Amino acid sequence: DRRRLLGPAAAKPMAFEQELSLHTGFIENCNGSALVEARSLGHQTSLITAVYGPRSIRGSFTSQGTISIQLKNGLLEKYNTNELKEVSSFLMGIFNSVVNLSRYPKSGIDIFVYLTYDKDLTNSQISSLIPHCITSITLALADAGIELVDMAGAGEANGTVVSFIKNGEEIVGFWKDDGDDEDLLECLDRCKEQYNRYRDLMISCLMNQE
Amino acid sequence: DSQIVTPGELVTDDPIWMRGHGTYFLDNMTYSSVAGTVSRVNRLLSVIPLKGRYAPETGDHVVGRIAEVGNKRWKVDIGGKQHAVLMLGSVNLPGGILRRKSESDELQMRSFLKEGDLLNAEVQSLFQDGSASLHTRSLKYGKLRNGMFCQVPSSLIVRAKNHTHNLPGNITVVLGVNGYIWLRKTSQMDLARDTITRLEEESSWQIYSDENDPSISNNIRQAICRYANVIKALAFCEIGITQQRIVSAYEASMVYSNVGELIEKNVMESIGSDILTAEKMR
Amino acid sequence: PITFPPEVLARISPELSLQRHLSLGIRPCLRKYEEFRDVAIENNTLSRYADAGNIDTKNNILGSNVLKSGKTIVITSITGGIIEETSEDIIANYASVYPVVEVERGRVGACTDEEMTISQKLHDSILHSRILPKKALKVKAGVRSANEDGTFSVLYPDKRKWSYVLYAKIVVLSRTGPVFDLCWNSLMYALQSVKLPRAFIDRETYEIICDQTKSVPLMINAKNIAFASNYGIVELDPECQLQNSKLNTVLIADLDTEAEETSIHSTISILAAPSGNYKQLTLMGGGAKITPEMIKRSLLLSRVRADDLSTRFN
Amino acid sequence: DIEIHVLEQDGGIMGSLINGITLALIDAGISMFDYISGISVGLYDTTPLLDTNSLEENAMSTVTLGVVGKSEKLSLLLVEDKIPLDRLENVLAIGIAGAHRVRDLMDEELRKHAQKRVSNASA
Amino acid sequence: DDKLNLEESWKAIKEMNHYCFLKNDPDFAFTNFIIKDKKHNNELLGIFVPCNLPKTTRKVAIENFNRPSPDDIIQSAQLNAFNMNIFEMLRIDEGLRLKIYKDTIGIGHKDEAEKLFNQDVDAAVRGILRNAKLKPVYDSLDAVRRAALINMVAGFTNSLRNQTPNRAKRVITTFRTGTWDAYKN
Amino acid sequence: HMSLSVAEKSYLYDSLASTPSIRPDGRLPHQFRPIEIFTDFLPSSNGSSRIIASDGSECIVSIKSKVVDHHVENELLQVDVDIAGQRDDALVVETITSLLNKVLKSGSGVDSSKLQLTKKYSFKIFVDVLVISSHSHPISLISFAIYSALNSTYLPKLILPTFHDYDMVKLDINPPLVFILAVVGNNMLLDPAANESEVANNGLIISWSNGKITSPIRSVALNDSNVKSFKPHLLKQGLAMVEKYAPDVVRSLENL
Amino acid sequence: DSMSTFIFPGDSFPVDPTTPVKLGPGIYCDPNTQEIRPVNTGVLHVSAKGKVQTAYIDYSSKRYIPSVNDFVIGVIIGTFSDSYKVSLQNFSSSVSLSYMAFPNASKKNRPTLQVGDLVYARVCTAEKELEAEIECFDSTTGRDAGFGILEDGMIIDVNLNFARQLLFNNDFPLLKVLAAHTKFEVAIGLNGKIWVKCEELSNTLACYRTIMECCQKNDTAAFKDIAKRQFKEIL
Amino acid sequence: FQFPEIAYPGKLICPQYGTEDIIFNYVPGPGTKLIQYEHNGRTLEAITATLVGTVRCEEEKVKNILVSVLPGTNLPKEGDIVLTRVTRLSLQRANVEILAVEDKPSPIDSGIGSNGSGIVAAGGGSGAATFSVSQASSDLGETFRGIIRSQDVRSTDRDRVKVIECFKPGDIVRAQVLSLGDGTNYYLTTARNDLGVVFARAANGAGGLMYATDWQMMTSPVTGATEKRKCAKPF
Ligand code: NA
Ligand code: NA
């Protein structure tokens, strides 16, 4: 690498239900920002989002806003690039359903999600991580002053992530990747309860903070 | 029919001929630059390619899509080698001739035509590169509504006096010479191709409205689907598209009560051969 | 009476904003001339050896540091590797780390001039300040001998050579000004927390493998550990001075808030050791005349800042 | 824009690319002065071998030729491994000839495809 | 009748908008870590005003900016000239004198009562811009064809293709020559 | 196709959301468009397939194999996707790649035991996809091509492992199918056309194996213009629709 | 004054303070300090007087910067709606040449210049905020002023000092030693471009070679010799 | 009922209409949107806040009312006042870059220090050469670009406006957005008393700051010299 100090090439790498804290507007060089930390028994996570935008776009005139979402591995290179981009695409769909894009012609909104910390002491963790991503992105978008038709929420149960809006009446996101086979309804119910709690916490955070 | 020639082939050693497209020459020797048929029209010798993009000609009636909004002009996709241009002063503004040039309407060009809008237009003139300059000043030209778009190769569009036709089932077809085709609900303007009409003409105060007729019956929609499918069927059989062949395709397709059936290969071929046979027998 | 918020004033006329603030004895970052930003540190929280009782198996982080100054956050993580070696205070016998600085600003893509120069200067300054001797990176290979016949145990001394190679990933959130100092200090604390994993072995060659739990202290020369300071020299323009109802220059410490970064072109940066010696000095007279007095005050402030940063924790 | 996908490879792939381009460009109705025929010739000791496969391309030096139409003029001349100068010309001699044959083949297809699709389009 | 009553709608709004507020905020030493721990002059957040500058010259500047801008001068001039041109036109085609009227007060309704004329004229403008058909062409017409159109301003419309002997010649010619020339003589 | 005018979008949407839905070509909600498939045309590969759709979408799949130690390579099936006009860095390409890799994971995507040669060695399956042309989400297209390619895949026969020189054994496995659905209003559509996908409220990616609705299942925005939320009963509708109209796709693909 | 003196950027300006001095190239008036400071390395040049003396610094330069009343040789690189896009030097910012900027020119009667044509023009406008403008006519009367197309010649790249010396200094022997051998047409462009055309291609080539070789050599007296050896038509 | 005063995304403010007497028609302004929600198997048309802040329902000319949401207790739109920096000048137009929209800097990070130690443009460093167009909207310091045509400078005398006497490179100009324009440029105007140059430096950005003295003139305090601009009226 000509743009980085990677050191010697001869060298080889060394081989050998949950509480929530939500805060916004602590990053000064972007429009929106959100810190989300989650603590369940024998499992702790924490991630940060940053919304840069509405910014200018290269290319032809666009009739509406263009949202980009970038997942960044924090600390450990925990996940595959392909899976990260897949989740990114999923979230893009969700917030394409949520953000009021009509308000932002010829404009781009770039969202960055840093996965700083993800250590669960229990001895495919993407699924359990997605709802917190959605929480943080909704919080950061609301913090950036980016218009949202609703507060995008989500829940996870049995490898099934479901993202809701409108008091859980309708679905903006559905992610199911193995994680065993169970009937759909109770996963829906559990994820909806998680969604409602997360929603309450997010509005609360948006009323004590903004 | 005609002499089939390939690139680099000697067409004639005679220097008398003028030389059109598909040819190049060295002294008296004339060679072909494409694969196609030799064409002799008066003193003009040329070679017509078997395949090629739509080449716009002055006076052509085309359907196009707004690709770009620019400075005092629109860039429209016709399906040719280059984007056509549509000058601001080459369109009709909402109203009578009376309104003079404004800077304001130049600033709100997007209200008349925006990126994505389909329009019916005429090729006024050609630039040096061969790209088309367009105009929409006639009342029959403008933004297209109340229907569906489909397309065929431009070569399959046989030409006539008109390219906007009234078809049974109350559906008007707009056959662009570039192969771009619009299928719409027949309007009162469309109805008036016989031989309070003035109020009718003025009623289209909005020729840049993005709203459809609030009343489009399921019958008209089904018929739109059927016309689309049979036009695509004629295209698949490489049959030249004409009004009569379209209505004949429609009627012949009425055999299949479900319009979906028209998307299968053997059905398309059957409709095609039905039309050709019927044409040869008459 | 037309009015601009401090933010947009810093965008529109940085020089005017800076001068105007300085006319009141303050700065656009709301600190006075020689007032540093406070710093807060979470050390060795990301390392695998963070908890001696329950060592994280999946983790590969040898060292950790989380620094916060003003509103800027710097996260530094030290990973490692091993290279097979081939074949005094002089520079030849010293080593450095290989840092990758990632300053979080709006863009995505390859490294900016900022990131590249900060990385390289971190490397070079680690090398020249002589904080890390090559000898300390030497691996003492134990050997894995088989229990009787039936499994395996490893024996370490209380036959080729090998060397440790340290890598640093440094991410910077909420950048408001020059961030090299923060990166340096963060990397210093991080280096102090590094623990080197013990290593053992079994035209053909066998791989060396690190022990899962055992680790020895990365012995760095604490004498040579310096801390970073930066200063701006501003020339006061008589017309932009507020009424506050013949040329002057002022010294400014710990630059921030864009107005300062955009306006100030005369800068000093120091790596100073608590002992009294200096590890690095950079003078750039792009604007105002850099006088000896300014240099001396800068060295003084750098040394008190160094004592401060070295003492404030533990 | 020319978009090429090599699905299968067995040596002499450059000339193949050339031929594919010629065919596709002619099919597009895009005007050009003549055919360009691509061929490869290997040199085994004293004797040249026409249109080399993968096994022949290894353990042997090869020359790739891009010949314009029926002419002796070369659009492309590619030699990537060492060849005795005094034997190079000979290698070209057969190569050109081979390329000519290739032209005759491509031509032979086009005409047919023409003759077929100009007769059926009629009525 | 899928629609809901306004009262039912307000209800439904009250039930949808319901959420569970919670005053206090929820260990988490990292969040705490990231979230830890004058200027009454207002002369600093304004346009550059030189410290040197004397008060008199400041008064000069403020004075200069209190006087109308060149745009204002030309605009008001063009408006006044417009008013007297449209009165002079309407006068040439509709007589002027006071207090008696014979059907077929001065200008088609003290000659300071010209204000009333203006009052009338604006109404036409007020009346013209409102209806949506006309607004583009009036917006696009220059002062004199604009004047001819005001002159014309329900069933009078004839598709563009108290009284005067000759107005047709005068007004229509004015409408597509775009000059006051016919009126001048 | 793509970049329709607002008028066109309104017309198409109104037809597709009416009851019953009127599709631009008159298809039933569960009806597919005519496609044709060719196999066994790439001799160098262990398997091969080519699929052509009526709208022009064309895809090519190659099946190759190599011996690997399970212990060093836990993944015995790798899908590499190459879409023309799209860089390998592209978001959609890596998304499709990840998805396909998950549908075909040796874990439970397909039966890993069918690949085993020896307790230390096996065949790794390299599935190479080349999308020549696509006007809609090519996930079903690719899935079908891969199905055909795997159902006509032959591998060298075992006798360090040594193999028969001329005789080869047909790879026996039940490859999964991935279906794509368009959610338009209250209507579910199978095999969405480009114009249909331009106005669709949302989308459903639903995997399918041995006659069962299996994972992965995704909600996917077929565009960025009209992405709206949907009710759960629609999801149930989509699942039911797939498991109702999947065995006929399976019997159509598996009849040679 | 009359004595020209070598000078470096940053050196103290040595002219009379009480005497008014109009400042040419090389001399910079600092916008903040209002100090008169030299910014170019070369020879300081003070004209006698008149009404005020001109102080300028002649310095070696290869890159042309447009200034009004300069005679330049450009090449047409683009055609616009009401103007030509012209290049006075490769990699430099282009210059505008109005369609109206020609003799006997109206909106109906347009000039017949194509992309790739040589134009000999006068820099009429050289604002520091705007793109430079050239002209091919007398701006006052509107008739031909010896400007226009240059056909079938050969162009020669040359440093600015050489060109200025060629246009203004009549004691410069290059033109004279060239005239000694053949008849030729020459256009001198202060942008560092010299256009030459002879009746015979051989002679034009000879002119090209000898002009370039003369350009590379600092000594002036050598020219004649060079010309000789060059017009002896060696290969 | 009374409209709630605090607002968050997804919160419903009021139905489409209301009678209290006359029938107020509710128009979805900035921060709100008219969404048709579904409740009890039946339709409800409601104005929904899309932002966090205080809702406002103010009244402008059976009678409809503007419902919006203001943050506290962006993107250039038509009619918005933007503060710009003059980047280019030409006889026809003035190119500017939007630095702030309605007392809000855009972008939030200008990219200072990204390119090194000198004075470098937003994309004048190494980062600009390696920017991923595929994965991001724009580069670090990239700004919305705008154009002030010569016609759109003044309200009157629009035919013969000299932009060189109105703006200079580096000037900070207060403008209003006429049109969205194209992908590259917004179209702006200064044709109002409060619109125009709000900041300027003598010698085209090189000298010290000048202050506005008259509608068409600023002057430098240290030099006393006057320069011609189109000054936006302070206070
Ligand atoms: Na956009
Ligand atoms: Na050939």
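FYI, residue positions are counted from 1 along the chain as it appears here.
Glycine is treated like the rest: Cβ placed from N, Cα and C.
Look at E:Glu94 (active site, proton donor/acceptor): DSSP puts it in coil. Shown in sequence order, E:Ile107, E:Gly108, E:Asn162, E:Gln163, E:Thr164 are the residues of the chain, 6+ apart in sequence, with a C-beta less than 8 angstroms from the C-beta of E:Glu94 (active site, proton donor/acceptor). The active site, proton donor/acceptor feature in Swiss-Prot is assigned to E:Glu94 (among others).
Sequence annotations record features per position, and here Swiss-Prot assigns active site, proton donor/acceptor to E:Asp103 (among others) based on experimental evidence. The number of other CB atoms found within 10 A of the CB of E:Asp103 (mutagenesis position), across every protein chain shown, is 4.
DSSP assigns E:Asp103 (mutagenesis position) to coil in the three-state reduction, placing it in neither a helix nor a strand. According to Swiss-Prot, the experimentally introduced change E:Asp103 to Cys (Swiss-Prot position 20) is described as follows: Nearly no effet on specific enzymatic activity.
Where Swiss-Prot documents E:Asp103 to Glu or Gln (Swiss-Prot position 20) as a mutagenesis experiment, the accompanying text is: Loss of 99% of enzymatic activity.
Spatially close to E:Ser159 (mutagenesis position) yet at least six residues away along the chain is no residue at all, judged by Cβ distances under 8 angstroms. In Swiss-Prot, a published mutagenesis experiment is listed as E:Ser159 to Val (Swiss-Prot position 117), annotated 50-fold decrease in enzymatic activity.
The note that Swiss-Prot attaches to the published mutagenesis E:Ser159 to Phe (Swiss-Prot position 117) is: 10-fold decrease in enzymatic activity. DSSP assigns E:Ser159 (mutagenesis position) to coil in the three-state reduction, placing it in neither a helix nor a strand.
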Residues from E:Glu94, E:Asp103, E:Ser159 facing chain B - recorded positions, CB under 8 A: E:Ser159
